[PDB]
Amino acid sequence: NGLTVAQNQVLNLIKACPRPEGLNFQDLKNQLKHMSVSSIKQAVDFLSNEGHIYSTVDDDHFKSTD
């Protein structure tokens, strides 16, 4: 899909979560234990800007764009 392994790791987790509130940054850290905070943030920022994910009504959680 053009995304890097890191970007896909983050996107796949967000996609795989059907909960209405989505995943927060702590959830990402907890599930991507081999990825640094900076690397996760880098991937999230990219996915957000590209439009693959968005921040929910709650200012700190992430969901996949349908």
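We number chain A the way Swiss-Prot does; in order, the residues shown are 203-268.
If you're wondering, the header gives X-ray crystallography, 1.4 Å.
Placement of Cβ uses the backbone N, Cα and C atoms for every residue, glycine included.
For the mutagenesis experiment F248 to A, the note given by Swiss-Prot reads: Abolishes interaction with RFWD3, leading to impair DNA interstrand cross-links (ICL) repair. According to Swiss-Prot, the mutagenesis experiment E252 to A carries the annotation: Abolishes interaction with RFWD3, leading to impair DNA interstrand cross-links (ICL) repair. Quoted from Swiss-Prot for the published mutagenesis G253 to A: Does not affect interaction with RFWD3. Annotation of the published mutagenesis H254 to A in Swiss-Prot: Abolishes interaction with RFWD3, leading to impair DNA interstrand cross-links (ICL) repair; the original residue is retained in the structure shown.
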- Within 10 angstroms of the C-beta of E252 (mutagenesis position), what count of other C-beta atoms is obtained when all protein chains are considered? 13
- Query: Using a Cβ-Cβ cut-off under 8 angstroms and a sequence gap of six or more, which residues of the chain neighbour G253 (mutagenesis position)?
  - Reply: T267
- Message: Cβ atoms within 10 Å, counted per site: which of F248, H254 has the most, among these mutagenesis positions?
- Response: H254
